[PDB]
Amino acid sequence: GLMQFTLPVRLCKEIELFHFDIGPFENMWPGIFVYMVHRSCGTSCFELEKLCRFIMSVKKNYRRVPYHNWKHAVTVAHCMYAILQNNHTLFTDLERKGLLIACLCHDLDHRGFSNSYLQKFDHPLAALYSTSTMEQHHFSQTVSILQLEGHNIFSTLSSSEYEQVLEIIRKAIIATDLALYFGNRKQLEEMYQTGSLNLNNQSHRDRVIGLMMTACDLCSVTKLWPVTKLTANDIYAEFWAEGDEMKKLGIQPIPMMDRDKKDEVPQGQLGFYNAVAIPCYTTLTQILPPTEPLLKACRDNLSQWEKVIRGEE
Ligand SMILES: COc1ccc(-n2c(CCN3C(=O)c4ccccc4C3=O)nc3ccccc3c2=O)cc1
Ligand SMILES: [Mg+2]
Ligand SMILES: [Zn+2]
């Protein structure tokens, strides 16, 4: 009960910042995650023994893929921690519990392949889940781990609170399907501008939590340039592998997944910042002003990509 996690001074201070990188020491990531739960949620939110056993079973069920790996899970959960800590009073007790867990679990058992590759391959999961294929799988894996003996971290919630938290987590994980982001942000844009946005409207909270999950999931674009630049290598390492697998199915992949078109990456990054990232953090900043540093860091990285195209790096 009186057992706190404590980080070295540099990490204690930098973990509070949006652009924090969790570093290359894998054995510290569980401790970083528990530290964020204790500060974000309370030292009483979860039984430590159960949380530790939940964390290590989640870790075990992430795969050795270049990008959609255990490091991504913890990185995305840190961004959520930064949003929640900078917006103290806006989120319920259940929501703080649910969203950090949702982030840790959001890409469980990812194979490094998009929903589109699963469908073109005719993967069994494409028959089981026709839309948001991988995201329904990620939620399924989350419930499976919660039902392992000794792993139910929500045990001391009431029947109704338990149903509420799994519903928060399900919506949160489904919302990480980027195909669903565009419509969710368009609706949030209209609600914010016509002034109809109402954080007591549950359907509105869902939309706002959905956008938070997009923002955390894309947070690679909100780090300092050297982290962003090096993470891009891992992202494209997966896309190019999917591209190769498209070619094996006798389908020319989109340039984004075609390793023969590396030259086109700098311009594709501009398109992605302009079409996805900047709009995402802009709308998020309007709804939640204290998330402005995500938008500023994103704009900084857009400028860095424009310098790459101008041969300046
Ligand atoms: C829909 O708007 C888009 C979509 C894709 C693109 N796009 C991209 C963006 C790549 N990208 C994701 O998709 C993504 C998802 C999640 C995290 C990080 C990322 C991330 O870095 N790269 C290219 C590279 C070369 C050639 C072409 C393209 C191309 O068209 C541009 C605009
Ligand atoms: Mg995902
Ligand atoms: Zn993800």
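In chain A, numbers come from Swiss-Prot; the residues present are 724-1036, in order.
We read in the header that X-ray crystallography, 2.3 Å was used to get this structure.
Keep in mind that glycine also has a Cβ here, set from the backbone N, Cα and C atoms.
Secondary structure from DSSP puts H791 (active site, proton donor) in coil. Taking the Cβ of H791 (active site, proton donor) as centre and 10 Å as the limit, one finds 23 other Cβ atoms among all the protein chains shown. Residues annotated as active site, proton donor in Swiss-Prot: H791.
Look at Swiss-Prot and you will find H791, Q992 tagged as 3',5'-cyclic GMP binding site, backed by experimental evidence.
The 10 Å shell around the Cβ of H829 (divalent metal cation 1 binding site) contains 27 further Cβ atoms across the protein chains shown. What Swiss-Prot records for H795, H829, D830, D940 is divalent metal cation 1 binding site.
The annotation divalent metal cation 2 binding site is assigned in Swiss-Prot to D830 on the grounds of experimental evidence. All protein chains shown were included, and the count of other CB atoms within 10 Å of the CB of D830 (mutagenesis position) stands at 25. Mapped onto three states, the DSSP output places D830 (mutagenesis position) in coil.
Annotation of the published mutagenesis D830 to N in Swiss-Prot: Reduces activity 1000-fold; the original residue is retained in the structure shown.
In Swiss-Prot, the entry for mutagenesis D830 to A states: Loss of activity and of zinc binding. The structure shown retains the original residue.
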Are any of the recorded positions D830, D940, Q992 near ligand 3, with a Cβ under 6 Å from it, and if so which?
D830, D940
What are the sequence-distant neighbours of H795 (divalent metal cation 1 binding site), meaning same chain, six or more residues apart, C-beta distance under 8 angstroms?
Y785, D830
Determine, to the nearest whole angstrom, how far the Cα atom of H829 (divalent metal cation 1 binding site) is from the Cα atom of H791 (active site, proton donor).
10
Cα-Cα, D940 (divalent metal cation 1 binding site) versus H791 (active site, proton donor), nearest Å, comes out at 10
